[PDB]
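Below is one structure, written out as structure tokens; the observations come after it.
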Protein chains: 2
Amino acid sequence: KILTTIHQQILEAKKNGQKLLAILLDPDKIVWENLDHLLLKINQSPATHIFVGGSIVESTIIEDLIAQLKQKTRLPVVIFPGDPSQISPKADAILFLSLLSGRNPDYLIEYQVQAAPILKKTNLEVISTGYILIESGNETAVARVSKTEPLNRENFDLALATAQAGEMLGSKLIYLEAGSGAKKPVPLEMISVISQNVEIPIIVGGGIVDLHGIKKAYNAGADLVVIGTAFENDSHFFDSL
Amino acid sequence: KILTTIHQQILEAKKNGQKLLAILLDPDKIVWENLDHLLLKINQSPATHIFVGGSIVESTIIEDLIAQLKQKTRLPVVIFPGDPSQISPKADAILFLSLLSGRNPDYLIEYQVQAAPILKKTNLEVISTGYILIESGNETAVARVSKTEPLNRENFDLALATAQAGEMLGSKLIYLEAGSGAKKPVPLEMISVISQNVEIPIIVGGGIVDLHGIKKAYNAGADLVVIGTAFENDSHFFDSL
Ligand SMILES: O=P(O)(O)OC[C@@H](O)CO
Ligand SMILES: O=P(O)(O)OC[C@@H](O)CO
Ligand SMILES: [Mg+2]
Ligand SMILES: [Mg+2]
Ligand SMILES: [Mg+2]
Ligand SMILES: [Mg+2]
């Protein structure tokens, strides 16, 4: 590869039609006795990025995990934060999320204002990300912790308007999120509608439990797919015959 | 001049050290019998932009005013909106405000999501603007209508963090706002702290009642100053000997 910001890496990949893949590691769900093996499987996988976050956990545990990732893998490590406490200076970048599907100001601006001076004392690449929670069948942790409601999974116009408002406000990425372990993944037609009508790259995650689901999301217009649960449940998820 | 987006015009002006000046016309405060004279004075003034907004008013009245401005002046007309109803397709651009000093989600994302599909059926240039209300002595209309509180005028660190979070989220401009007819304008040291520690251009307005106040704001780091009240009160405000 070449030395680039992660933002430029994603933009170039989208322009060149090259699909990206992030494995999400949730530090609260990591069994450390098995982490060495897990990182070997990440290295062997087609993953292009490692995302870290997805649970409220003490900062030291996140820092410990990120230190292992930076030692034992060569992938960019992007923090996927729920709270400013999850900021770790050892990561490469941070998705600076705003929960655009929600109307809880803590997750629209308050935590971001708290985070800004913290991020200024790090070398993290900060990538504004419009985070849109899509209803998926059961209540997810994102909705629980944020005390917000997801966007109706059949209201394509609202999901689009939300992504477009994000883009207009200056989001550099849209992340369409069904939630960790979602029963129903983000609808493919929603991915298509949004990817055809915004210009910025689209991340899709939540509820994707087989390779076919990844391919379908890509085909529908996802530029980067996130897999957490399926790889947490099976370190061999990406194995081939 | 040359044909440019307003955003690029502001960026180039900042790079070249050329200070900009907007006259704000509030359509609810316009006496129409005197508008022809008022527009002549705008044309003779050093204004580079006309901003329109600053009161809750029916859309037809805004459209009527903007039509006159587009006919009788040559300045770019930028909508300075309080609600998606104030969008008029006849303007050149719109400051797509988010009220970063406040924690009312209507003014952080809700109205922006409502606005997005409306803006998509116009040719308006949409410029993400981090709108920061600074305490100024009395309650202003911005605080009243938004049901938010302004930022303490002595808390430079918070004002900075707010502007930095805006910048990180993708704001293209910061607008430091004391409110229309403010008793105390935005502090000069606040303008300096923010202009030295964010890279995007800074608009300052609210409470500026003489030319000296404009010069001081510019000297402190404002890239563009907005004057409403002082010109509404005296069409000859910008006259020279
Ligand atoms: O764990 P899963 O369901 O793959 O979802 C990943 C991610 O989008 C969750 O935040
Ligand atoms: O009317 P004045 O006090 O000049 O303020 C202008 C503008 O900043 C108000 O929104
Ligand atoms: Mg998934
Ligand atoms: Mg999964
Ligand atoms: Mg003023
Ligand atoms: Mg004035």
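Heads up, residue numbers simply count up from 1 along the chain you see.
Per the header of the entry, the method used was X-ray crystallography, 1.5 Å.
Heads up, the Cβ atoms here are built off N, Cα and C, so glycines get one too.
Other C-beta atoms found within 10 angstroms of the C-beta of A:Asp26 (Mg(2+) binding site) number 20, with every protein chain shown included. The Mg(2+) binding site annotation in Swiss-Prot covers A:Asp26, A:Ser55.
Here Swiss-Prot notes a mutagenesis experiment, A:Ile87 to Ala (Swiss-Prot position 90), with the remark: Accepts HepPP as substrate. Taking a C-beta cut-off of under 8 angstroms and a sequence separation of 6 or more, A:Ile87 (mutagenesis position) has the following same-chain neighbours: A:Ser59, A:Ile79, A:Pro81, A:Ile94, A:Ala115, A:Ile118, A:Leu119, A:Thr122, A:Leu124.
Residues or ranges marked as sn-glycerol 1-phosphate binding site in Swiss-Prot: A:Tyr175, A:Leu176, A:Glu177, A:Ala178, A:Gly179, A:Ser180, A:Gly181, A:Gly206, A:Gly207, A:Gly228, A:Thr229. Residues near A:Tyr175 (sn-glycerol 1-phosphate binding site) in space but far in sequence (CB under 8 A, at least 6 apart, same chain), listed by position: A:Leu95, A:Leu97, A:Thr129, A:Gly130, A:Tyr131, A:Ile132, A:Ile202, A:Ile203, A:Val204, A:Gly205, A:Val226.
A:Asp26 (Mg(2+) binding site) and A:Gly179 (sn-glycerol 1-phosphate binding site) are 13 Å apart (CA-CA, integer value).
In this structure, of the binding-site residues A:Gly179, A:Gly181, A:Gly207, the smallest number of CB atoms within 10 A of the CB marks A:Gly181. Annotated pair A:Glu177 (sn-glycerol 1-phosphate binding site) and A:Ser55 (Mg(2+) binding site), C-alpha to C-alpha distance, rounded: 15 Å.
Of all the binding-site residues in the record (A:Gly181, A:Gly207, A:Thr229), the one with the smallest CA separation from A:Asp26 (Mg(2+) binding site) is A:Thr229. A:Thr229 (sn-glycerol 1-phosphate binding site) falls within a helical segment according to DSSP. Within the same chain, the residues at least 6 positions away from A:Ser55 (Mg(2+) binding site) whose Cβ sits under 8 Å from its Cβ are A:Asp26, A:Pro27, A:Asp28, A:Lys29, A:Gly82, A:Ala141, listed in sequence order.
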